[PDB]
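Shown next, in structure tokens, is the structure this report addresses.
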Amino acid sequence: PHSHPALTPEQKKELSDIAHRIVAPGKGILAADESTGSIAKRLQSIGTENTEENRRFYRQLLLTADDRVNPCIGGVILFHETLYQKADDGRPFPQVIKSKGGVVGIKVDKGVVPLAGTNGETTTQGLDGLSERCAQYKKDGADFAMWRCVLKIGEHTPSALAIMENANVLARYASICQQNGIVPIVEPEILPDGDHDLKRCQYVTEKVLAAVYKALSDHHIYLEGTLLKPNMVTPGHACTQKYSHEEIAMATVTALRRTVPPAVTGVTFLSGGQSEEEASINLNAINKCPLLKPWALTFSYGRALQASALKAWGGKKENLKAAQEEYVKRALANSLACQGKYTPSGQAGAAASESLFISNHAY
Amino acid sequence: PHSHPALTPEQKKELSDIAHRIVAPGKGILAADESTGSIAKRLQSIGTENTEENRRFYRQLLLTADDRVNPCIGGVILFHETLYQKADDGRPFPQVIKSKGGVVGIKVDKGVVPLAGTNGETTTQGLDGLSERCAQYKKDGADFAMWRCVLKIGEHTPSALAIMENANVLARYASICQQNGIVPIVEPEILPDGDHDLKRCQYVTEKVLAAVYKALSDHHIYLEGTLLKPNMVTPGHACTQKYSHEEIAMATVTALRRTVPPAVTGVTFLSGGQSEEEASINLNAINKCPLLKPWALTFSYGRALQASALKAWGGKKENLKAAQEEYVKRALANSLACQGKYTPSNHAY
Amino acid sequence: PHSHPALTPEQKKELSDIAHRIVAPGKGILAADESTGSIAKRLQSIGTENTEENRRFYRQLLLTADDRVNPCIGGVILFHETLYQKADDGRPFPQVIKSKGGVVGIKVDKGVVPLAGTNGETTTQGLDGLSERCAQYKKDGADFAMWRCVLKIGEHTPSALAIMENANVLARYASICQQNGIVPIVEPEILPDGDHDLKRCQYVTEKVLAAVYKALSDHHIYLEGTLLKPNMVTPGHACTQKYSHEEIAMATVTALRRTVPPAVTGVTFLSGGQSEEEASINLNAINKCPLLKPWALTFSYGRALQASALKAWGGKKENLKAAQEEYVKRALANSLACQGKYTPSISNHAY
Amino acid sequence: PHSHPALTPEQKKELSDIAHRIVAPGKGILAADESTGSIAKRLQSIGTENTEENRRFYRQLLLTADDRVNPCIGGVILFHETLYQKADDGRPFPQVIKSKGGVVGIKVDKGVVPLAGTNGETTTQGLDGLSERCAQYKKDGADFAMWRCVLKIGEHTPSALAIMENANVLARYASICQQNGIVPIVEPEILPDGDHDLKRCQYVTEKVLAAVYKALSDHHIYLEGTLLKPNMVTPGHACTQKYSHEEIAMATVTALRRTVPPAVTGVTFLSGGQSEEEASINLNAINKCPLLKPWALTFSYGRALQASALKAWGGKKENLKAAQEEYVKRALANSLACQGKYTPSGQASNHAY
């Protein structure tokens, strides 16, 4: 019943300013924070050996695309390794990102771990020494962070324990971040896995998000200095019943309106396995949904921004331009999508139409 | 993890429609839902015997005010007794209210009760047989209800227990109402008593509202079919620090923005002891606050709409027109206020 | 983090002394707190009109059995109506009970109500004006109360909401009772309905009781001044797998040891539809279970104490003695049962 | 409402057997799990350099005490470093402990961290990679673990957030331990600092423990395979009012009876700064308390078992015998205390709470 200010007005300002810059109108987030074990699978789909140099090269390819992506990218999330790598000109990647008007982000969680007594459910670890890590990342160029919690829809999931524990750990993570001048992006991802329908996903998403913001309140989190990275509300990947984009957008915006306080600066949707085109189209429909939306609705895509790029590159240093071009095309589409001004034409081959779904995704 | 629809699409539409009509642009709520005991002091201040007839005449006086109040009043809350009384011309009060474009509401709680083991804190009773009562009230003209929970800012209050229990009972009340086609207005009033400052009130209000909406979610409440009746964020009555109306507005809107889901159809502020003018000026500042507000910000005033009217009446029928005129002026004042058209570093919140 | 004493040392002593008397060694509770609607089908099975006089006569029949039942009955629970009725000698029933060494109890809940948004789940009502009711009941001879919450095991039940809400209302009820010198018996009954097995019931019972006691703590409830009336841990009524009395006893005692604080004065098991013999045999097994039990483990039986009595009566005044005889038999059987002395004649890590 | 067994019958048995062995009648726990930083203050108090060899020597001094301590010590908690050191004869310390009839324990938390938005309150870290650490410790001789959470009594503490968060992290720690065959000792220490009285501490202890067990239930913790290491219920250090040992015992036992399920195998009290003699007398009074106690009530002392031994040693090898004699005396005293058979001699109301 007594207030013990977690942050000073100056601290709040810095966080709010950072959060707003990332989701500035027309802008979204490039998520290239895949771990070595997670990116390896992608490099493998193109016969490219998962080496530190190939990873460096691939990341450089995305971070150094032409200036057309500048207005489209508000932030770029990187994995620890990449944050300390340098482009061919010797410029540290964080400096490369900043020079293009983007805010630098860092993934800080240490992956998921099983919750004993549950049916295959997990929570996420990574709080140990997080404060010191954030202080150092901040000094090295990062202004926001990423932490992923994973929930699954099933006959007995997500369970009461899974929802409570994951909401709590996200709150702890957000608290530590804000104490170090870092904007935490809260990611409580509900996997698309399963044959449940649209209304089922909407129900679970509303329950999960209510638990998340209650936890953030109990932990004294400054919402204006945070961002939310939720799954869009969609039917399960194996659901028979089909839905239009307008329906997906309606269920998504409705779930958010019922749980996300206006104070939250912005919502950066994860692609979650959708194709590059599907992610852009759904994001566009969301921004066009008639209902009132008090927060920026944009993107934080990993797979949905790199599909065509990875294929065009193929691990060949000579396919640089071609690869970068595919990325730029998806960044422009999503930049329009988060403004509701996107309308597919006919370009972007089958690559941008292929399902990027991966059962129990981990990165 | 599995859904069991509490409401059908038709029931949702009905609740949502009712909620939106009550807080439509420029409209607010007249709260004339005082019980015999709660109206006693006010009547005694004007030397008027607390009889059912005088109460009827007084309520009739407010409900029959001229058509100027029509665009100002979206809803009128009544106490059980008044819901079944008639005007001199024979028209049931509910009919009078509806003929003027207003939605009829009914106070359904049965007062506060002490919470053992706390420092003077309370919860509210009234859930027993509430479903049957709501069905009966609906049949008799009411479309929304009122339930008041009371919290106080003190050295050790509001306690975790008080916050949890009051939020839970509000959710129970909300669930029962929605099952009977009644839009529940949730009122978690934090009293202004004490010498605490603005920051303290904002902090406690944010914690209480966060608890309220988590409870509403746990009980599967359809937010679009509800309204929130909170205290504005202000310093305690005995606080020696002074604040401007703009600071009160900033603290109020910030608190709401951090806890009230956009899906909530509207916020109808209680006057909580503020004067008629103060309540209007504050509501006006709240609506002019630069921050984005996804919900209607209007009034649900009891005292702040009746002060001057009650005084002008003095319990004398000859003062009918004089009294109604006072009420009409406040109805017009607050209607402009809920639109920010009434004339008398956000990081720091 | 700051205490605001809900009860004084004197009030605590009163509640603790009452709770202990009810569950004193070898003693249990006769639950004759059925309402007109719940006793309806009961009297209906014996072709007896459901009138006030017949209900009065039947209650009189049980309450005035010979002194043999005295050491078997620590308490008797009555419904409002019966608390104000009198025996043929003009003595109010509360006095009849007390003169026989029993404590008088009164059922105070107002029945269950549906929880919207759940699959047929309920919570219970009756808190409105409960304090004034308790104050009056106290003056009229009652020293403890009964409040029943109902939970069911199903595909998605009991849900988080049902557990939380029922736990919370029981706490509110307990709080109000203790403020009026009435010992609250907390009854979070998990129905035996369904085909679930023993382990499932144990799991749900453990989770419900943990929720119940956390709620009692949040509401500042004085445990020594309360009693617990739970369901025994048993397989579902329609469970294909079969179990022994020893298995039921082990699951029951294990669930209690993992959730019920030692401070709780006693556990008074409900019969829950079990036959008179089964209820007694299981209670005996429970008391013989080779695990430590820091609280009295007795009975609070309604149906399992009246089944044979009701039948022997048949609604005829001439069968008075025969009917009481059957009741006495079940009273003696269960008195021995709560001591593990009843006879009709390890690997606890699996739980 | 559906069970998904965290443990098999075999796993439960292993955990239960270990827990009972630790708190067997007459036995307690020697807490020698001080880190280099925490043990630094104790070495400079006796003019001794804080080196790995000096710590090894000291730990060896306590661990190799004569067989008189065998029936007194059911378990010995060590710090990571010590778990991998060897006695002069080359025997690994865990082997020395085991051969004397003791169970080996390991401290696994990584210290406290500040909780933002609170008045100086903290939670505890150490969950990251804990499962792998436990598997390794189990393989290397440890059968139980220690994790310390710290709460403080003040004008606005312990706060709801602090209570909830610390209870939740203890549950996570307990869950990971049990998955790896390690018996978790849950330690929700409420510091004695402050001028609060006995009633205040009892109230806070009751609220904290209720939260702890609700969290353990939510996380499906197997209570029979756990132990509790709480603070005794006592007045604050700066409390003007004075209390007898019988009152402290009554307040402590009452608080435990109102919150700790009988399934919990044992309660091992921390000395929390009390003197060696004070800790023994209180432990004895606790065991003599008239109320029924369904769990073993013994000790898990660090300072209350090493105070004199450390002083007698003074960092000189010539005092090895004298230093061990001081430790042995406290082990014998507390062994009797956890049985209520302790007397100064040589081995020879209730509703107001």
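Residues 2-349, 360-364, in that order, are what chain D shows, numbered as in Swiss-Prot.
According to its header, this structure was worked out by X-ray crystallography, 2.0 Å.
Every residue, even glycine, has its Cβ placed from backbone N, Cα and C.
Swiss-Prot annotations:
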- D:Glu188: active site, proton acceptor (ACT_SITE)
- D:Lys230: active site, schiff-base intermediate with dihydroxyacetone-P (ACT_SITE)
- D:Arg43, D:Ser272, D:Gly273, D:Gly274, D:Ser301, D:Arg304: beta-D-fructose 1,6-bisphosphate binding site (BINDING)
- D:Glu35 to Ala: Reduces activity 14-fold (MUTAGEN)
- D:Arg43 to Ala: Reduces activity 14-fold (MUTAGEN)
- D:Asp129 to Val: Alters protein-protein interactions, leading to a dimeric protein (MUTAGEN)
- D:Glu188 to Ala: Reduces activity over 100-fold (MUTAGEN)
- D:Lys230 to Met: Loss of activity (MUTAGEN)
- D:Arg304 to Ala: Reduces activity 400-fold (MUTAGEN)
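What Swiss-Prot annotates, mapped onto the structure for a quick look.
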residue  : record                                        : DSSP class
D:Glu35  : mutagenesis position                          : coil
D:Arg43  : mutagenesis position                          : helix
D:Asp129 : mutagenesis position                          : coil
D:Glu188 : mutagenesis position                          : strand
D:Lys230 : mutagenesis position                          : coil
D:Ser272 : beta-D-fructose 1,6-bisphosphate binding site : coil
D:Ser301 : beta-D-fructose 1,6-bisphosphate binding site : strand
| Given a gap of 10 unmodelled residues from D:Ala349 to D:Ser360, what is the distance between their Cα atoms, rounded to a whole number of Å? | 29
| query | For D:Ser272 (beta-D-fructose 1,6-bisphosphate binding site), which of the mutagenesis positions D:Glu35, D:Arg43, D:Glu188, D:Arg304 has the nearest Cα in space? | reply | D:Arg304
| In whole Å, how far is D:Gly273 (beta-D-fructose 1,6-bisphosphate binding site) from D:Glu188 (mutagenesis position) when you measure between their Cα atoms? | 12
| message | Taking the Cβ of each of the binding-site residues and counting other Cβ atoms inside 10 Å, which one has the highest number: D:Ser272, D:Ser301? | response | D:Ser301
| request: Sequence order is fine: just name those mutagenesis positions in D:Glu35, D:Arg43, D:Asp129, D:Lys230 with a Cα within 10 angstroms of D:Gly274 (beta-D-fructose 1,6-bisphosphate binding site). | output: none
| Do any of D:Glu35, D:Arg43, D:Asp129, D:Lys230, D:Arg304 (mutagenesis positions) have a CA within 10 A of D:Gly273 (beta-D-fructose 1,6-bisphosphate binding site), and if so which? | D:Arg304
| field | Lowest local Cβ density (other Cβ within 10 Å) among binding-site residues: D:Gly273, D:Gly274 | value | D:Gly274
| 10 Å Cα neighbourhood of D:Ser301 (beta-D-fructose 1,6-bisphosphate binding site): matching mutagenesis positions from D:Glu35, D:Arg43, D:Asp129, D:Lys230 | D:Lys230
| task | Name the recorded positions, out of D:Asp129, D:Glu188, D:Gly273, D:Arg304, that lie close to chain A, meaning a Cβ-Cβ distance under 8 Å, keeping sequence order and answering 'none' if none do. | result | D:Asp129
| message | Considering each pair of residues in D:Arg43, D:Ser272, D:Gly273, D:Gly274, D:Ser301, D:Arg304, all listed as binding beta-D-fructose 1,6-bisphosphate, report the largest CA to CA distance in Å, no decimals. | response | 18
| said: Let me check the 10 A CB neighbour count of D:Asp129 (mutagenesis position). How many other CB atoms are there? | reply: 19
| task | Measure from the Cβ of D:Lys230 (mutagenesis position) and count the other Cβ atoms within 10 Å, all protein chains considered. | result | 22
| message | To the nearest Å, how far is the Cα of D:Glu35 (mutagenesis position) from the Cα of D:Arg304 (mutagenesis position)? | response | 10
| said: Restricting to the chain of D:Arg43 (mutagenesis position) and a gap of 6 or more, list residues whose Cβ falls under 8 Å of its Cβ, or answer none. | reply: D:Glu35, D:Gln307, D:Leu311
| request: Give the distance between the Cα atoms of D:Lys230 (mutagenesis position) and D:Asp129 (mutagenesis position), rounded to the nearest whole Å. | output: 23
